[PDB]
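Data first, discussion second: the structure below is written as structure tokens.
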Amino acid sequence: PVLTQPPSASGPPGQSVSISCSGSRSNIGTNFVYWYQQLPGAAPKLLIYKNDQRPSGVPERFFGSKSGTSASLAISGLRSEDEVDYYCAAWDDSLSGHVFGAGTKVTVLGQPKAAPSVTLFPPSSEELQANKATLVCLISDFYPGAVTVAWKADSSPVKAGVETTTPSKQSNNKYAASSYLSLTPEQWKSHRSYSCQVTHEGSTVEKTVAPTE
Amino acid sequence: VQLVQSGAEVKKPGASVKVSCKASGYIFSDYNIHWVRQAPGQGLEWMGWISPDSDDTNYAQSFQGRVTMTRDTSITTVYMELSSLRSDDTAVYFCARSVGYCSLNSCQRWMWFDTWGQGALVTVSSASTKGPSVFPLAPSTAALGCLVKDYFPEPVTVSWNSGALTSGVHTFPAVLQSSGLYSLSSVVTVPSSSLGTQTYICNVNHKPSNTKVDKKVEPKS
Amino acid sequence: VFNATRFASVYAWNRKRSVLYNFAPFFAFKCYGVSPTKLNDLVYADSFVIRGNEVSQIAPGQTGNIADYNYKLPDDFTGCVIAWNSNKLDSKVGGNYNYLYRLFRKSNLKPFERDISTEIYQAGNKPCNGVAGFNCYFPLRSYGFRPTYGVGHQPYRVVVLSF
């Protein structure tokens, strides 16, 4: 018996966006529901309480109401502050505990498409005495940040030993990630060449490394 | 109203956690202190509350016999005990003050969390700490960097020539392998001419083990 | 019964089966049938908390809000009621939501009878099974207490001594 709601809602600026929240018998329609706004990487604070009421300092453009066993929240005006996560909070009597929502993401509706850049860094000589061989492959300057990195060894793709990182947030509205590989030092000379490629916007970029520099 | 929590520490599974928060600038006896956890990836989750005038520690049904919550009213603190923490309990933890005060069960209709302290997250896994090792990276514009592996715990910072070259420095996200360790990479992009007259030194550090190894990078011809 | 730290609300009151003048000054110390000069020359314990406006509603045979919906004395009665101040014990900043009352019910109660139920009241024609929106309201409402309240809104702890 948990609250359910759409994970993300997107709208253009100029009109409002509506967030719906439906509950069970003992979540909504028998008790009040509250809305919490979470700043990214900080403590969330109250935005809607008592189903039509707001604390002082909250601007008079946030609207919430409920009709049946479901509640609705509407936000009018989306320019620079309301691109955060929202939570549907209410009291439950069946579980006798406070329950929350899954989390609603709000996105407003000029960045051009950019081709990714990949550099296959060759291994160095210090790793030879460590009995370890890790191939490093970096990707950057790609939009959007939804990429799949694949490794090609000689004439066959490889799945074992892959490492994939979640793309991060830069200072120029860009996403970047990285890929590694677990490898034995003897196996580096054992193949003809190794390949690091990524699938981004239908563009697969090919870089090849050789053991003979 | 101000609420201050403690920092984040390393906890190997099977050990206990020391998480607490204090009350300042207001009367501590007339407000309940609820606790809310949040794992990264999904929504919030409720823990329980403290009535700071008696001994009433209600919990949720899921974690009824798992958690231990204790009041220490002398130095206006609220302590919390979780022993034998498991892999699903890796979350940031908040303590929050609700307006008003009630200790019953049919009184939560008018209880919402007004103010929140900053969160303190907990850790998992049997890795206590390992001395980080910086590895040279040869070029193949130009790009050179230094790779560090087997460092624990987070965070670990990188700095290039005491921050003199900060342009083009990208802080890549950390990675988790199957062995449970972490690897971090940081690279800087330079043009294709000024290499031999600019000795780029990346300075790394690790605060818990107090280890900071500064290393030169040599191009390979 | 008098020195209890926790007092229940009026809708779900406690029932418990010396000198009484060693307490605080009393707002309402009146008795029926017997007098305080006759009680010392002479038993149930039902206690709850009532806001300062409707303390006079606790009386044998008169209508009102708490005297018609939560707890009410019959027309015939031989015991009596003691009311006393409680402002530095049960009132605190931010409100005290432990003290509830029931406002909506099908009809008035039998004497010496209590009801503990959260069935949502119906005030119209469409049967609302579990939706407390319009025309269907939750029975129990909470009335907090702040030190900014006046002389008629303090939570007065009260008890009846039925004989």
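One is the number of the first residue shown, and numbering goes on along the chain from there.
Every residue, even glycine, has its Cβ placed from backbone N, Cα and C.
Packing around C:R6 (variant position) is summarised by its Cβ count: 11 other Cβ atoms lie within 10 angstroms of its Cβ, all protein chains included. In Swiss-Prot, the entry for natural variant C:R6 to K (Swiss-Prot position 346) states: In strain: Mu/B.1.621. The structure shown retains the original residue.
Sequence-distant neighbours of C:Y101 (variant position) (same chain, 6+ residues apart, CB-CB distance under 8 A): C:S9, C:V10, C:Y11, C:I66, C:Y69, C:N70, C:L140, C:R141, C:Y143. What Swiss-Prot notes for the natural variant C:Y101 to F (Swiss-Prot position 453) is this: In strain: B.1.1.298.
Looking at Swiss-Prot, the entry for natural variant C:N108 to K (Swiss-Prot position 460) says: In strain: Omicron/BA.2.75, Omicron/BQ.1.1, Omicron/XBB.1.5, Omicron/EG.5.1. Around the Cβ of C:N108 (variant position), 10 further Cβ atoms fall within 10 Å across all displayed protein chains.
Among the natural variants that Swiss-Prot reports, C:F134 to V (Swiss-Prot position 486) is described with the note: In strain: Omicron/BA.4, Omicron/BA.5, Omicron/BQ.1.1. Every protein chain shown contributes to the tally, and the Cβ of C:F134 (variant position) ends up with 10 other Cβ atoms within 10 Å. In three-state terms derived from DSSP, C:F134 (variant position) belongs to neither a helical nor a strand segment and is classed as coil.
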Once you note that 8 residues are missing between C:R17 and C:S18, how far is one Cα from the other in Å?
16
C:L42 and C:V43 flank 4 unmodelled residues; Cα separation in Å?
13
